[PDB]
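**Q** Okay, handing you the structure first.
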Amino acid sequence: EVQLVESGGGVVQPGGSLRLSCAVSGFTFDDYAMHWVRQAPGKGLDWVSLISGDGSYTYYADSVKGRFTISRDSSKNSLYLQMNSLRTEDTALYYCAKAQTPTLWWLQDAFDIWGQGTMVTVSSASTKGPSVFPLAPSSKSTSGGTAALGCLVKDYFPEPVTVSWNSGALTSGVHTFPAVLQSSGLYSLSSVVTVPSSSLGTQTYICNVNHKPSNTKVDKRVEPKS
Amino acid sequence: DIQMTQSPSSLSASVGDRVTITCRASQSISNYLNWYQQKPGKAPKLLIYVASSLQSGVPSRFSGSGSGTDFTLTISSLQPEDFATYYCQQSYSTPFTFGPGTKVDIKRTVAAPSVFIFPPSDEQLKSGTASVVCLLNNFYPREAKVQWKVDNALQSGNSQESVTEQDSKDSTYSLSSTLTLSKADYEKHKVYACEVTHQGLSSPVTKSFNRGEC
Amino acid sequence: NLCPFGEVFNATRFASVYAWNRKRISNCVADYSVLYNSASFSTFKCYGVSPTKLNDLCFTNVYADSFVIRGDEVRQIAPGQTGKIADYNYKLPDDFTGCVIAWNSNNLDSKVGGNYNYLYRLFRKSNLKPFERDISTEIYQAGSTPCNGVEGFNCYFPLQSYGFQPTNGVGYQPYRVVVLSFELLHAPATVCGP
Ligand SMILES: *[C@@H]1O[C@H](CO)[C@@H](O)[C@H](O)[C@H]1NC(C)=O
């Protein structure tokens, strides 16, 4: 089985540097061009760089030329991407990918195997825990249907946060939305749940929010109001 | 750069459907065009190479065609493991470029969103910001328009949307739209409404509240 | 399986040299001496192999590169040559292992008043690496003035038309070229002689 394993990703400041590694097994490394392809959050695929089998030919996307350097080490069966002068728009999951054809050429080929990627996050924001606010169910619904309640997890960095409900005892009907990156550089996210309105007086509902990078762990009670 | 486009941007299909999606290059790339398939949280997999050759382990219901500028991927009978996003990629010239993807999701009977509006909490208003949240719960299809109206005036530029992946149990989506105002601007108005249009709604639906439980 | 060489040599249309066509040959058997004994080729020079010993050798890949140049330029299609074609269009490495085959194609590739079709790269900011291909058409900024996407003062469209007229002398006549290269790697050698 062919295996590609990326590492080295993390949170960097704009202008900073980071080196990515890709450890390969299961094929003759030197016979194959190798590639870096990245994927911005919620976006498509974006090809970054290649290096031929013997390391003699390299190429770069214009956006990274002069900042990034690709290289390979035959003795270590490893591919590297040296990323200098990083910009926010470099934020992406970075895949390494092997060319399909054993050849010293590098065009007209496909990428037959991809690693699972390593995350590169380029931001000037500082680590910061979220504030947690209730999304309180409506007291106006007289219908016996389901009621919606939730928790707003606003202004944190970096990703990720996790949210559970009632210490993991409530999972059905839960929707925890993907974070959005606000213009302030901080993330925000809501988690909601629909429950039977007939239980609104009885059942207690608490969202459990955890943000490890800031060491924030908050439990917010969510109940009808007035 | 050779620009790659794809059509349609998204497709709703059922198991057993025949599916045709297309990819276009801004100039000739001969047949040096590849197709990848990608599922959420996972790396892409090579499906088709040099326009028409199936990768090992890809089943015969897949085929690819085209040479020059226009290419097509055809799935003769869509199977559950085929729901995914599909990307084409030209290998003819560096830098290599990708099409923007076609997402194929699971068709199910139309379900209108259940809409709920949430005023900012007193706690948050102490802090000087008001976040107003409008929830669209358990709907299908994915397309939905959410518009905010403050004292009947249409808002722009002050809301953000987030959507879930198609649900594993009922094949629905849920969506949040968050309106973000300063406390100062929030208290300049009375009526906060999000208005939703969706295939499952004969007419746009509005949920609103008057600032201060009025 | 006979290797599909007849589709290379007898293709109705041939690439411009700047956008040289490359075909990968694999999993097939090839008779190279039939090519050597053809009498239609006015050039047949091999490097790192003997045309005779080709039928007794196996390789991982055979590459067939093809394009049109003018007769005077066939000499540039060899290892260690210089000129517009070698530098800017199609470059063979020093350790080239393969053969260069060419033949006059004036009957097919010349047109009265000139042929617009066949192009070559005249300006490039650097020389090509071996087997590198460059199909870009960005205007060449020869000086400090920006070109803004249009040819002009110190701003040259990088590709030029040969303009093959049927009455030209042989040096200015079009020649079709096919370059075979042989690659042996650790992967199985699937293309063999008879
Ligand atoms: C091309 O065609 C001619 C005549 O039809 C034939 O003699 C020749 O062998 C062909 N060339 C190749 C490489 O097959």
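So for chain C, numbering is Swiss-Prot's, and the shown residues are 334-527, in order.
A Cβ is built for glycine as well, from the same backbone N, Cα and C atoms used for every other residue.
Got these off Swiss-Prot a minute ago, pasting:
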type	residues	note
DOMAIN	C:334-527	domain 'BetaCoV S1-CTD'
MUTAGEN	C:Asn343 to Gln	Reduced viral infectivity
MUTAGEN	C:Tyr453 to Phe	Decreased HLA binding to NF9 epitope. Increased binding affinity to human ACE2
MUTAGEN	C:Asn501 to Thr	Reduced host ACE2-binding affinity in vitro
VARIANT	C:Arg346 to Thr	In strain: Omicron/BQ.1.1, Omicron/XBB.1.5, Omicron/EG.5.1
VARIANT	C:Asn440 to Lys	In strain: Omicron/BA.1, Omicron/BA.2, Omicron/BA.2.12.1, Omicron/BA.2.75, Omicron/BA.4, Omicron/BA.5, Omicron/BQ.1.1, Omicron/XBB.1.5, Omicron/EG.5.1
VARIANT	C:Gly446 to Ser	In strain: Omicron/BA.1, Omicron/BA.2.75, Omicron/XBB.1.5, Omicron/EG.5.1
VARIANT	C:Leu452 to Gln	In strain: Omicron/BA.2.12.1
VARIANT	C:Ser477 to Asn	In strain: 20A.EU2, Iota/B.1.526, Omicron/BA.1, Omicron/BA.2, Omicron/BA.2.12.1, Omicron/BA.2.75, Omicron/BA.4, Omicron/BA.5, Omicron/BQ.1.1, Omicron/XBB.1.5, Omicron/EG.5.1
VARIANT	C:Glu484 to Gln	In strain: Kappa/B.1.617.1
**Q** C:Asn440 (variant position) has how many other Cβ neighbours within 10 Å of its own Cβ?
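**A** So the Cβ neighbour count for C:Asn440 (variant position) comes to 9.
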**Q** Relative to the Cβ of C:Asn501 (mutagenesis position), which residues of the same chain, six or more apart in sequence, are found under 8 Å away?
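**A** Expected: C:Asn439, C:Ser443.
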**Q** In whole Å, how far does the CA atom of C:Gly446 (variant position) lie from that of C:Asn440 (variant position)?
**A** 14
**Q** Mind running the recorded positions C:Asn343, C:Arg346, C:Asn501 against ligand 1 and keeping the ones whose CB falls under 6 Å of it?
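**A** Correct list: C:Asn343.
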**Q** Please identify, among the recorded positions C:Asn343, C:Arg346, C:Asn440, C:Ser477, C:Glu484, the one with the smallest Cα-Cα distance to C:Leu452 (variant position).
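**A** Checked the recorded positions C:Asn343, C:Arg346, C:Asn440, C:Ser477, C:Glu484; minimum Cα distance to C:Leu452 (variant position) goes to C:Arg346.
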**Q** Within 10 Å of the Cβ of C:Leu452 (variant position), how many other Cβ atoms are there?
**A** 19
**Q** Compare the Cα of C:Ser477 (variant position) against each of the recorded positions C:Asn343, C:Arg346, C:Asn440, C:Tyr453 and report the nearest.
**A** C:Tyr453
**Q** Return the residues near C:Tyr453 (mutagenesis position) by Cβ distance under 8 Å, restricted to its own chain and a separation of at least 6 in sequence.
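**A** Within the chain, C:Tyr453 (mutagenesis position) has Cβ neighbours under 8 Å at C:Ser349, C:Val350, C:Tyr351, C:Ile402, C:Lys417, C:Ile418, C:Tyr421, C:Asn422, C:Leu492, C:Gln493, C:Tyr495.
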**Q** Could you round the CA separation between C:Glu484 (variant position) and C:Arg346 (variant position) to a whole angstrom and send it over?
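**A** Here the two Cα atoms lie 29 Å apart.
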**Q** Can you tell me how many other Cβ atoms are located within 10 Å of the Cβ belonging to C:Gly446 (variant position)?
**A** 8
**Q** Using DSSP and three states only, what is C:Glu484 (variant position)?
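**A** The residue in question, C:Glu484 (variant position), is coil (DSSP, three-state).
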**Q** Between C:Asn440 (variant position) and C:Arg346 (variant position), find the distance joining the two CA atoms and give it rounded to the nearest Å.
**A** 13
